[PDB]
Amino acid sequence: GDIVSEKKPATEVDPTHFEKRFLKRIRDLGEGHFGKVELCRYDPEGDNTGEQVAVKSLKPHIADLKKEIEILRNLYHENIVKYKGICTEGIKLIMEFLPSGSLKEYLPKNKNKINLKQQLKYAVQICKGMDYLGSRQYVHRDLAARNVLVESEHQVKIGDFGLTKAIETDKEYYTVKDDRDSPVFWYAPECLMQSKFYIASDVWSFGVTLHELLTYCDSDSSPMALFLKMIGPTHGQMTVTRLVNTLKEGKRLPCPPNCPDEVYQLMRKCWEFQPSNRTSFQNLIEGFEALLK
Ligand SMILES: C[C@@H](O)c1nc2cnc3[nH]ccc3c2n1[C@H]1CC[C@H](CC#N)CC1
């Protein structure tokens with residue numbers, strides 16, 4: 001008799017689903033090698049009132065971004081950037097937008113407001129985020145100031161997980177294959193030499209990130225700048241080897257100006273050449289807390 005259609009089942013609204021047609025690009029926020037993040041307004045009413053979100057997509061790998069999304073989705077911590085959702089057909093990760101941006105952007109513009117005490121609190125907060133990540137059996141592999149987002153003058157959050165990887169149960173490390181675009185000047189020796197990644201490797205990276213925090217992410221003070229000073233800036237493809245050598249010799253980044261030795265000693269506990277000799281995120285927390293009392 002009559003044209004048979006399907007009975008429409010009552011459609012809910014998934015608050016973690018962002019319709020592409022309503023996601024309006026405002027501007028670029030930053031990139032990785034294969035990923036990029038844009039500021040957008042999710043503006044379903046079309047009057048520029050919608051919330052601002054950070055949208056992560058692939059540069060023209062889908063499986064790695066899906067993995068990153070599964071990681072972020074199930075991380076619940078105040079020092080971890082918030083998952084808001086996804087936008088699907090292909091996929092985009094939707095996160096909270098932090099207007100102060102990363103430490104690289106915020107620190108140089110707010111030096112006057114940010115004293116050693118606030119920096120130690122950030123450092124504490126970065127350790128708590130990382131420790132949490134470590135308890136989820138993840139290694140981050142990209143801990144640097146550019147990935148530490150400023151929520152407020154009193155709060156930072158780890159704001160990217162493009163390189164994050166689970167470590168198998170009953171295993172101490174993750175062996176990486178693709179290492180082309182490694183942040184070598186943030187990387188522990190075991191990473192630079194054997195492509196192995198421990199939680200301890202992230203402790204090393206934190207030391208370098210802490211050093212960035214302490215130099216207010218000044219570009220002329222970056223671990224890359226300073227390292228290319230110690231080893232030479234014109235070794236091309238021998239750079240990494242020259243790096244591993246220097247580190248073998250016991251050379252590390254120098255103490256930041258106006259950084260008390262006691263803070264610098266916690267930093268150097270991070271840069272123990274052997275992973276088993278490095279401090280842990282919880283000991284760093286205890287250390288920093290000690291300095292704040
Ligand atoms: C300015 C830039 O550092 C920045 N501002 C942000 C505000 N909210 C955000 N939410 C998620 C990222 C993010 C933000 N990012 C960058 C953080 C690192 C990221 C690295 C990659 N890909 C690129 C965006």
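Indices start at 1 and increase along the chain as displayed.
Positions of Cβ are set from backbone N, Cα and C atoms, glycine also.
Annotated ATP binding site per Swiss-Prot: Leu29, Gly30, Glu31, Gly32, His33, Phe34, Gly35, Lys36, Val37, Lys56, in sequence order. Quoted from Swiss-Prot, the note attached to the mutagenesis of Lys56 to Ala (Swiss-Prot position 908) states: Loss of protein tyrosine kinase activity. What Swiss-Prot records for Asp142 is active site, proton acceptor.
Sequence features, as recorded in Swiss-Prot, placed on the structure.
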residue: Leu29; record: ATP binding site; Cβ neighbours (10 Å): 19
residue: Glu31; record: ATP binding site; Cβ neighbours (10 Å): 13
residue: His33; record: ATP binding site; Cβ neighbours (10 Å): 12
residue: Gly35; record: ATP binding site; Cβ neighbours (10 Å): 19
residue: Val37; record: ATP binding site; Cβ neighbours (10 Å): 21
residue: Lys56; record: mutagenesis position; Cβ neighbours (10 Å): 27
residue: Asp142; record: active site, proton acceptor; Cβ neighbours (10 Å): 20
Whole-number Å distance between the CA of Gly35 (ATP binding site) and the CA of the residue listed as 'active site, proton acceptor'?
13
Determine the recorded positions, out of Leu29, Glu31, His33, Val37, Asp142, lying near ligand 1 in the sense that the CB is under 6 Å from one of its atoms, and give them in sequence order.
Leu29, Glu31, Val37
How big is the Cα-to-Cα gap, in Å, between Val37 (ATP binding site) and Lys56 (mutagenesis position)?
4
With 4 residues left out of the model, how far is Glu89 from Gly90 at the Cα, in Å?
5
Counting distance between Cα atoms, which of the recorded positions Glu31, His33, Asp142 is nearest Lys56 (mutagenesis position)?
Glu31
Rounded to an integer, what is the Cα-Cα distance in Å between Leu29 (ATP binding site) and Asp142 (active site, proton acceptor)?
17
Reduced DSSP assignment, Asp142 (active site, proton acceptor):
coil
Around the recorded ATP site, report the further residues of that chain (criterion: Cβ within 8 Å of the mean position of the Cβ atoms of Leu29, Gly30, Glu31, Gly32, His33, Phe34, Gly35, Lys36, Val37, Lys56; site residues excluded), sequence-ordered.
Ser57, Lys59, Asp160, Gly162
Could you give the Cα-Cα distance between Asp142 (active site, proton acceptor) and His33 (ATP binding site), in whole Å?
12
Express as a whole number of angstrom the distance that separates the Cα of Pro60 and the Cα of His61 across the 5-residue gap.
10
